[PDB]
Amino acid sequence: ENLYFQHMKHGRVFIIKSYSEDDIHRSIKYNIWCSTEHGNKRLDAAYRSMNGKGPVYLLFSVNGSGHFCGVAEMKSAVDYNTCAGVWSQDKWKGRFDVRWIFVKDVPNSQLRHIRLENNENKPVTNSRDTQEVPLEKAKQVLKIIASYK
């Protein structure tokens, strides 16, 4: 048995949807990310209120790819005044640190049965960028990602 993810009552988990394979590569290389203005605010608020008592996990997926491409932990608050033009969208304003945990493709078929009660019971695979995942469903997603081969 694998009971690791069942025993943890803190932590928050968000879906990250990227249009750009380049941005994913840059994020893995440099352990940084940036979302939209409203996405950055949502993640910043979550990281800050955690105050280090548990992780903020990011579940990454490229729009249209049909799979998740990995998992990272948020590792800093959002710095909103950084060098412009480092990403796909040249307007994107800001940067936060991440630490990539798992880099592997996980097909949407492995995950489409998990549904989000905070997003109209839609499959977790049909989420938009910075959709939060309820912790009890996030445990199920993380276990599937960690045991897929």
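Along the chain as shown, residues are numbered 1 onward.
Recorded method for this deposit: X-ray crystallography, 1.9 Å.
Using N, Cα and C of the backbone, Cβ positions are placed for all residues, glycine too.
Residues or ranges marked as RNA binding site in Swiss-Prot (evidence: experimental evidence): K17, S18, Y19, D23, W33, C34, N63, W87, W92. In the three-state DSSP scheme, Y19 (RNA binding site) is classed as coil.
For 11-145, the entry in Swiss-Prot reads domain 'YTH'.
Taken residue by residue with DSSP, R12 (mutagenesis position) is part of a strand. All protein chains included, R12 (mutagenesis position) registers 20 other Cβ atoms within 10 Å of its own Cβ. Per Swiss-Prot, mutagenesis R12 to A (Swiss-Prot position 411) is noted as: Slightly decreased binding to RNAs.
Quoted from Swiss-Prot, the note attached to the mutagenesis of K17 to A (Swiss-Prot position 416) states: Decreased binding to RNAs.
Here Swiss-Prot notes a mutagenesis experiment, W33 to A (Swiss-Prot position 432), with the remark: Reduced binding to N6-methyladenosine (m6A)-containing RNAs. Reduced ability to undergo liquid-liquid phase separation. Reduced binding to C5-methylcytosine (m5C)-containing RNAs. According to DSSP, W33 (mutagenesis position) is assigned to a strand segment. In this view, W33 (mutagenesis position) is surrounded by 27 other Cβ atoms within 10 Å of its Cβ, with every protein chain counted.
Looking at Swiss-Prot, the entry for mutagenesis of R42 to A (Swiss-Prot position 441) says: Slightly decreased binding to RNAs. Long-range C-beta contacts of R42 (mutagenesis position), restricted to its own chain and to partners at least six residues apart, with a cutoff below 8 Å, comprise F14, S35, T130, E132. Secondary structure at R42 (mutagenesis position), as computed by DSSP, is helix.
Here Swiss-Prot describes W92 to A (Swiss-Prot position 491) as a published mutagenesis experiment; the accompanying note says: Reduced binding to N6-methyladenosine (m6A)-containing RNAs. Neighbour density for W92 (mutagenesis position): within 10 A of its CB lie 18 other CB atoms from the protein chains shown.
In the three-state DSSP assignment, the secondary structure recorded for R128 (mutagenesis position) is coil. The Cβ of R128 (mutagenesis position) lies under 8 Å from the Cβ of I15, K17, each of these being in the same chain and 6 or more residues away along the sequence. Quoting Swiss-Prot on the mutagenesis of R128 to A (Swiss-Prot position 527): Decreased binding to RNAs.
A 10 Å cutoff on Cβ-Cβ distances gives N63 (RNA binding site) a total of 10 other Cβ atoms nearby, all chains included.
The most densely surrounded of the recorded positions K17, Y19, judged by C-beta neighbours within 10 angstroms, is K17.
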